[PDB]
Amino acid sequence: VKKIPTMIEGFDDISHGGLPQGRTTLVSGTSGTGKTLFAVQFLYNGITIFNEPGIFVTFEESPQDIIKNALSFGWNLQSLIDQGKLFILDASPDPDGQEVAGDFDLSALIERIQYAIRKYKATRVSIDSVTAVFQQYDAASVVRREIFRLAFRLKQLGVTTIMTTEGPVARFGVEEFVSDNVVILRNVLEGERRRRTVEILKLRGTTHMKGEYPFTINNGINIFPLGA
Amino acid sequence: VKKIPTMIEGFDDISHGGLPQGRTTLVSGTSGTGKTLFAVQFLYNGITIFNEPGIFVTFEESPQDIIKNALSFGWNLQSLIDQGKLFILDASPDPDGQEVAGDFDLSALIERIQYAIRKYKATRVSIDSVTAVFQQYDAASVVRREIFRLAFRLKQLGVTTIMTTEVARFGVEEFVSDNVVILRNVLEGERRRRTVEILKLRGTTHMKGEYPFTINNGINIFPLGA
Amino acid sequence: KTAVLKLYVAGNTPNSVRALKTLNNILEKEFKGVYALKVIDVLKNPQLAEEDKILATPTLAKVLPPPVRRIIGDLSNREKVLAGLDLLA
Amino acid sequence: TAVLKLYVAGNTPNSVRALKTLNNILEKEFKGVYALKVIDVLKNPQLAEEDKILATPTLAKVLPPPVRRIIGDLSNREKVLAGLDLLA
Amino acid sequence: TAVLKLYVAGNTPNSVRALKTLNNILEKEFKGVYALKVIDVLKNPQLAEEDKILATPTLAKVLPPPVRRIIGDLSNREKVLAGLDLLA
Amino acid sequence: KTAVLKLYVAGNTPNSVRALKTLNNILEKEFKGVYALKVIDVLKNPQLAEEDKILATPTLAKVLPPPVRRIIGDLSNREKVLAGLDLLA
Amino acid sequence: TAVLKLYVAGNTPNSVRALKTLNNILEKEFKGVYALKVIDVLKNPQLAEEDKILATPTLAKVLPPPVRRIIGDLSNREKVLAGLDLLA
Amino acid sequence: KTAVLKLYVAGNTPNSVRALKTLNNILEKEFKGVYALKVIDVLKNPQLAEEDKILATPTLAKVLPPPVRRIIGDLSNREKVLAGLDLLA
Ligand SMILES: Nc1ncnc2c1ncn2[C@@H]1O[C@H](COP(=O)(O)OP(=O)(O)O)[C@@H](O)[C@H]1O
Ligand SMILES: Nc1ncnc2c1ncn2[C@@H]1O[C@H](COP(=O)(O)OP(=O)(O)O)[C@@H](O)[C@H]1O
């Protein structure tokens, strides 16, 4: 049995030592709950504390805007990225969109990822919004298969990896089942207020904390439930 | 008539004698509720207490990853496989995926199963996530036929078998079977309670309802005696 | 060169001699001899099917020379097999 | 200064479909629209990343106008033979 | 010792479709694959029950291999003329 | 022998002389004479339609010789009527 | 006393489709089934209202039997050339 | 008489020279000369596209002589343009 630290303010102790290693971790929530942020903060903890080099893969967002995103909490990346920090794989859509004359195998992306890793010594990689890839290419068949070959490749390489994907509590598996341990971040609306909470359904073949617990954001995501 | 023990902590008495025998029992719950666990631990219970060899069929999970699973409970299976006792059948999809040029007769899998059993003399079989083939093969037509001939073939062989399938709903095109346990994970207030409901065993003494449970080294359950 | 392709069949089930009939003519009418064949009656020697861990019938082809791939089914649909034939370039 | 560039994944079926149909375009329609470049992105993907590709087989063109890139099997002969052109 | 057996429902349309197309198979493809038996299950259904049939028109075959039974109009000429065969 | 078929029509509604036009040529081009016909203008003698308790127009055919059956509609689709013709065997 | 009457909307495309195909019917099938009347309902719609029409292009017929009215582009040549007829 | 038709294009985007290629042959193979044309590269003179307040590319045709109408798209589908051609009657 394996395990890896994260030290997000108060998350790790629920996972009793953090994320699984060499295994694919999927993170899902409704739009607007800081999934991408969770990925960013995760990997930034990694490289800053453990010097566990990172790859941030982005479909939805543009790099310049993800750095201007993260710079809000007081993290300056590109100048420090010159150190050989984290590498942002740009998978933002060609604005001109694309035309199709046949089906594709997304080998370009996965192989690009693994060169990026084997260049950056990376042991940790996050991946922002796969549903966008389902809404990027209107072929819902293959993207399942090639996301699967990605996650499997990452399990082979033994790297820690994260996936972000898009009604909270009710029927929530989004559209991309295909993963091996799952965190679900939901923010519920009751009366006329908002409670941001984290549920971990279960972490497969590993200790996990029992149930869902509310959280809020600061410079990095925080909550500390359990005392005693 | 007849039934077979599970000797998993506190389930056996809910079923009033454990799982049925010579019949295929379906185990279903929403994803993330430890169905796979129930199956693995079922065959491990069989083999460790009775020396009743088992065949564990796995699509979703990876074999080595099922053993790295089980080492959490402190059990060495690879030693048990080399002992010639339990066999973990790898029916996981080739990551390279599939291309299709026609209809299937899914004889290959079933023949693999029955060769595995008739070699290991196995009396226990788990099948984790038939649903995976549905997430593999887009033909909901034939899998009907081949699941039925599978479960039936197993009843010829008379071995006890388990099928796992993917809140308070039905069975998501899994087709009725002849005895069914639905273990449900409930979300109430702002905490979550894992419970086991056992829906039916046809022609057999049975306990009434849903019953709360938690996990240790093996699944633990809370019956009611005295 | 030295192209290889190997097939898994279920005895003489209808779908699969559909498959074989339609196949042999494909493999020696297009080109007489890329490569000969092996047929596997998984009904009376299935442990070979198990060590290759194949799952379905009729399951066709071979993954050498590169890459590792390959295709299952009725094989009536000639287009997909002649789209999945490799070699030449 | 004719130019045309193509991206492939080793020898995946989709990409030899692609290559066959492409070269056959290049020697049924017009012999020399533009020279060619083929890339097995498996052992030189940094080129694919400078090209910022995400999918295979990706066929692309820069000058003459416009700067363009279309992906796939290149099975749909109609749209790709509609996606040739020039005039200016 | 050639054998082939067929089950019909009196003279329902589906079953004279079936019979026409069947005999025409039997005298366009091969004159004598196997002798025949036709059963109007309306006045001898105990034969249908020993055959444990549920549907009409049900066409079946026992030896040479394998033991087999297919049902219907036998309109889909492709699959039934694919469901003939032998070799062994 | 002595084959019988009888038809119910609605005067001269479009669908039903579509039906009759397309029909008569079917009944005497395939085979000139299996059997002659009866046409029923249910608009001005409907009690015959009521004693036969028929419900729709255009409603075609007859249920003797066996079995009791028979078919309704536009009858443009020649396939289904030549699939529903009985006799010969 | 042959009669046939037609309703159009000025020169909307649907209605010159309609008119073309109609006159071509009238001079491919039968030269003179029935005389004709065409109405640009834009500057004499009271005629359309006495005809109680709701849609264009509306093609109609009164005697010989029956009293009838069918609408549209008259593109579906099959059903309209099936909606001619007479005999009685 | 004096028939008019005018077109809005987006420079040399694929869809739109698809459109133009397919179009010019329509406009001078059916009939050599109903009427000549105007093409508008909305990429480098768009205020004409804005005063006509057109919204899409490739946007085809003209609304005089009557009525005011007209059609957009790939224009591969020859049927709809030869269904939308007006004149003659
Ligand atoms: N200073 C801040 N205070 C509170 N919330 C912030 C601050 N900066 C960013 N956020 C939150 O971060 C979130 C971004 O995450 P989200 O909306 O889920 O986008 P994504 O889906 O890309 O993660 C926003 O919802 C925003 O409310
Ligand atoms: N330390 C542990 N505590 C509790 N359960 C564990 C532990 N280690 C492994 N497991 C079990 O291993 C199981 C793997 O099965 P899983 O695939 O999660 O079932 P499901 O199909 O319901 O998701 C988990 O459900 C979990 O119950």
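Following Swiss-Prot, chain B shows residues 19-184, 192-251, kept in their order.
Method of determination (from the header): X-ray crystallography, 3.9 Å.
Backbone N, Cα and C atoms are what each Cβ position is placed from, and that goes for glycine too.
Sequence-distant contacts of B:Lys53 (mutagenesis position), defined by Cβ-Cβ distance under 8 angstroms and a gap of at least six in the same chain, are B:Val45, B:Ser46, B:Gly47, B:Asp146, B:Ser147, B:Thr182, B:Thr183, B:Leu208. Among the features that Swiss-Prot reports, ATP 1 binding site is placed at B:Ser49, B:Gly50, B:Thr51, B:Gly52, B:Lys53, B:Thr54, B:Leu55, B:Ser90, B:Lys225, B:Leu226, B:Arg227, B:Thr229, B:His231.
Under the DSSP three-state reduction, B:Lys53 (mutagenesis position) is assigned to helix. A mutagenesis experiment is reported in Swiss-Prot for this position, B:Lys53 to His, and the note states: KM for ATP is 13 uM, reduced hexamerization. KM for ATP is 3.4 mM, very little hexamerization; when associated with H-294.
Around B:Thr54 (Mg(2+) 1 binding site), the C-beta neighbours below 8 angstroms that are at least 6 residues distant in the chain are B:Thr76, B:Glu78, B:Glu79, B:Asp146, B:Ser147, B:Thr182. Per Swiss-Prot, the feature Mg(2+) 1 binding site maps to B:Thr54.
Taken residue by residue with DSSP, B:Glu78 (active site, proton acceptor in CI (KaiC 1)) is part of neither helix nor strand, so it is coil. Annotated active site, proton acceptor in CI (KaiC 1) per Swiss-Prot: B:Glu78, in sequence order.
Same-chain residues at least 6 positions away in sequence with a Cβ under 8 Å from that of B:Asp121 (mutagenesis position) are, in sequence order, B:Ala157, B:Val160. Where Swiss-Prot documents B:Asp121 to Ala as a mutagenesis experiment, the accompanying text is: No change in KaiB binding, slight decrease in SasA binding.
In Swiss-Prot, the entry for mutagenesis B:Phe122 to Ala states: Very little KaiB binding, decreased binding of SasA. The structure shown retains the original residue. The number of other CB atoms found within 10 A of the CB of B:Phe122 (mutagenesis position), across every protein chain shown, is 24.
For B:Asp123 to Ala, Swiss-Prot lists a mutagenesis experiment annotated as follows: Very little KaiB binding, decreased binding of SasA. Its Cβ placed at the centre, B:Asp123 (mutagenesis position) has 22 other Cβ atoms within 10 Å.
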Pairwise Cα distance maximum in Å, ATP 1-binding residues per record: B:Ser49, B:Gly50, B:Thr51, B:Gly52, B:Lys53, B:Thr54, B:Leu55, B:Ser90, B:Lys225, B:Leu226, B:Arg227, B:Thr229, B:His231: 35
Which listed residue (B:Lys225, B:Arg227) has most other Cβ within 10 Å, given these are binding-site residues: B:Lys225
Alpha-carbon distance [B:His231 (ATP 1 binding site); B:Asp123 (mutagenesis position)] in Å: 37
Distance from B:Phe122 (mutagenesis position) back to B:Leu55 (ATP 1 binding site), taken between C-alpha atoms, in Å: 30
Within reach of chain A, those recorded positions of B:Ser49, B:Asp121, B:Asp123, CB-CB under 8 Å: B:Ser49
Cβ neighbours within the same chain of B:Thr51 (ATP 1 binding site) - under 8 Å, at least six residues apart: B:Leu208, B:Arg209, B:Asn210, B:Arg219
Rounded distance in angstrom between the Cα atoms of B:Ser49 (ATP 1 binding site) and B:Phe122 (mutagenesis position): 28
Rounded to the nearest Å - Cα separation of B:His231 (ATP 1 binding site) and B:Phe122 (mutagenesis position): 39
Distance-selected recorded positions near ligand 2 (C-beta under 6 Å), from B:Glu78, B:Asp121, B:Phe122, B:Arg227, B:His231: none
Protein Cβ atoms within 10 Å of B:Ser49 (ATP 1 binding site), excluding its own: 15
